[PDB]
Each structure stands twice: as C-alpha cells, then as structure tokens.
Amino acid sequence: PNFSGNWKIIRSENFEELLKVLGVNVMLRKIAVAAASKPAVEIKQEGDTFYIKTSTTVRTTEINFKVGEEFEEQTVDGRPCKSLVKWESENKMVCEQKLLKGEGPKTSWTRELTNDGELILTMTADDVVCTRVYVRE
Ligand SMILES: CC1=C(/C=C/C(C)=C/C=C/C(C)=C/C(=O)O)C(C)(C)CCC1
C-alpha cells in the first residue's frame, strides 16, 4: 500500500457521538466537530514506517511510528496512551491503545486504503465507531 499523500476529507460519521462516549462536554464537542470538518492531513509512508500529521484550527497532532513497534500518542480526546499498529490486511492497519494513566473507554483506530483509492479512518470508543473518508487533494 501507499498511504502517502495530502488527504482531504469527504465524509465524517459519528464523530460527535464518539466524543460524547469519551466524556467531552457539549460546548467542547461543538468546537471540535467544527474544527474537524476541515482538517489537513499529511501522511508519509516508507515501507512500514509512517509519519501522520493531522491539523485543525484547534488541535494538531503529529505521530511517527513503525508497524509492529509500540509508540506513544494521545487518544482522540487528548489523553496520553501507548499504541501499537498492526497490518490487519495488506491495505488496512489497526491500532490498539492503552492509557498511560487512569481509566476510560477502550479506544482504537484503523486506516485503510480502499479499492477506489480513498482512505478510511475509523476511531472507536467502546462500541461507538466514527468513520471518516478522505481522498488525496
Ligand atoms: C476532542 C477535543 C478537542 C478537539 C479535537 C479535534 C479537533 C480532533 C480532530 C480529529 C481529526 C481531525 C481526526 C482526523 O480526521 O483524523 C478540543 C481541542 C476542542 C478539546 C476537547 C477535546
């Protein structure tokens, strides 16, 4: 797979609901949903090594990881976690997360390149799943 690109969002589902499961209050959800409606996403992939930068007006994250090697990031709601990404399949990576401190819903994410050339991000918190779809700019 080649996940490299500058990716533009074309669909979001259940993001507000995901934030509600994670305990984000309604005013903060409103801020977040609006900002997340127009993100800039940069991915660079070199084999199993990845750089992903996701930028919005209210939050930007930058992660560097190798598939198969633990790394530290934050959950979508901003809590430090340890993460490990695996290939579920040739074109789909899955990341399990464990909080560094405290308790909360079980969180994960997936990124997949679909047969039509798009990118699907999913983010999960307990049983609630957020689906976001992107195409390169
Ligand atoms: C949740 C949350 C916030 C904003 C989070 C944002 C904006 C996340 C965007 C995610 C994207 C942009 C995902 C993607 O597309 O990969 C703010 C800072 C208001 C503080 C309250 C907790």
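Using the numbering of Swiss-Prot, the residues shown for chain A are 2-138, in order.
From the backbone N, Cα and C atoms, a Cβ is placed for every residue, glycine too.
Residues or ranges marked as all-trans-retinoate binding site in Swiss-Prot (evidence: experimental evidence): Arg133, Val134, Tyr135. Listed in Swiss-Prot is the mutagenesis experiment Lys21 to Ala, annotated as follows: Loss of ligand-induced nuclear import; when associated with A-30 and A-31. Record note (Swiss-Prot) on the mutagenesis of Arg30 to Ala: Loss of ligand-induced nuclear import; when associated with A-21 and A-31. Listed in Swiss-Prot is the mutagenesis experiment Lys31 to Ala, annotated as follows: Loss of ligand-induced nuclear import; when associated with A-21 and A-30.
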Query - Tertiary neighbours of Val134 (all-trans-retinoate binding site) (same chain, Cβ under 8 Å, six or more apart) - result: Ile10, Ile11, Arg12, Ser13, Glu119, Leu120, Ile121, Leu122
Report summary line: Per DSSP (helix/strand/coil reduction), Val134 (all-trans-retinoate binding site) sits in strand
Query - Cα distance (Å, whole number) from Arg30 (mutagenesis position) to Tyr135 (all-trans-retinoate binding site) - result: 21
Requested in this report: Could you tally the C-beta atoms, other than its own, that fall within 10 angstroms of the C-beta of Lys31 (mutagenesis position)?
Outcome: 13
Report summary line: DSSP says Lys31 (mutagenesis position), in three-state terms, is helix
Query raised in the report: Cβ within 8 Å of the all-trans-retinoate site's Cβ centroid: which residues qualify beyond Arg133, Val134, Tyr135?
Result: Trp8, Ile10, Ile11, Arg12, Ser13, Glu119, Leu120, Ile121, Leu122, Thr132, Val136
Report summary line: Filtered by Cβ distance under 6 Å to ligand 1, the recorded positions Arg30, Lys31, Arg133, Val134, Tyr135 reduce to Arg133
Requested in this report: To the nearest whole angstrom, state the Cα distance for the pair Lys21 (mutagenesis position) and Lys31 (mutagenesis position).
Outcome: 11
Requested in this report: Ten-angstrom check, please: count other Cβ atoms within 10 Å of the Cβ of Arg30 (mutagenesis position), all chains counted.
Outcome: 17
